[PDB]
Amino acid sequence: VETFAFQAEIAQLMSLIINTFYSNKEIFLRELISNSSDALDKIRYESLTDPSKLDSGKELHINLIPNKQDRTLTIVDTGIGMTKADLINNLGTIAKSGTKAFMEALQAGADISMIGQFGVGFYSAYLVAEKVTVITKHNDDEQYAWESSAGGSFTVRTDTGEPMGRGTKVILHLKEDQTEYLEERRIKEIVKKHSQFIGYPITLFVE
Ligand SMILES: CCCCn1c(Cc2cccc(OC)c2)nc2c(N)ncnc21
């Protein structure tokens, strides 16, 4: 288990997301689904010129899996996945500029729902989750588990869990007062409202 500090701008973003009073928390789900859709587009595009990139799984889809016993909502995709370098370094580097922009827009009276326009929508997970675990497998790399409860650090370990072929699972460990996002009718409503035209099957699992 390796522990890393977020870049200061990302930690500041996460604290803003956690601390700002903002009731429209449900938008976290469309930001994660949007990320999954971009990742699926990416592997789909890469496969057109190298069909072997689909040896790790041809099916291109999104699963939403609520688990009341564990209090988690998991967004699974079979998209391109992330490398260790993505997790530790590259995503944060990319996230640096979007963070500043977003934080700037927030006076000029943007609101948190617009976070996705700045390429940092992943962090809106922290509107509803006390802890986020990301399990991910990219073709050129091993399977990894990233985790963070915010507070300025995250961990990365090689994952010994169930091998996943290729793709990413974002496991949201929900805050005590956010269990509505475990309810089928609530998830269905949100997907219909914000993610109704995603170009991949989204299967909402039931409990
Ligand atoms: C900024 C988008 C790329 C990183 N990314 C994201 C957001 C993202 C940002 C920062 C960290 C993170 O995982 C720990 C994930 N979701 C992805 C996905 N489902 N598949 C592939 N890559 C993903």
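Using Swiss-Prot numbers, chain A covers 17-223, in order.
The way this entry was determined, per its header, is X-ray crystallography, 2.0 Å.
Yeah, the Cβs are placed from backbone N, Cα and C, and that goes for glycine too.
Per Swiss-Prot, these features apply:
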type	residues	note
MUTAGEN	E47 to A	Strong ATP-binding. Strong interaction with HSF1, HIF1A, ERBB2, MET, KEAP1 and RHOBTB2. No effect on interaction with TSC1
MUTAGEN	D93 to A	Impaired ATP-binding. Strong interaction with HIF1A, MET, KEAP1 and RHOBTB2. Loss of interaction with HSF1 and ERBB2. Los of interaction with TSC1
MUTAGEN	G97 to D	Abolishes ATPase activity
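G97 (mutagenesis position) counts 25 other C-beta atoms within 10 Å of its own C-beta, drawing on all protein chains shown. Non-local contacts of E47 (mutagenesis position) by the CB criterion (under 8 A, 6+ apart in sequence, same chain) comprise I131, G132, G137, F138, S140, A141. The Cβ of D93 (mutagenesis position) lies under 8 Å from the Cβ of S52, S53, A55, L56, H77, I78, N79, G183, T184, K185, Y216, each of these being in the same chain and 6 or more residues away along the sequence.
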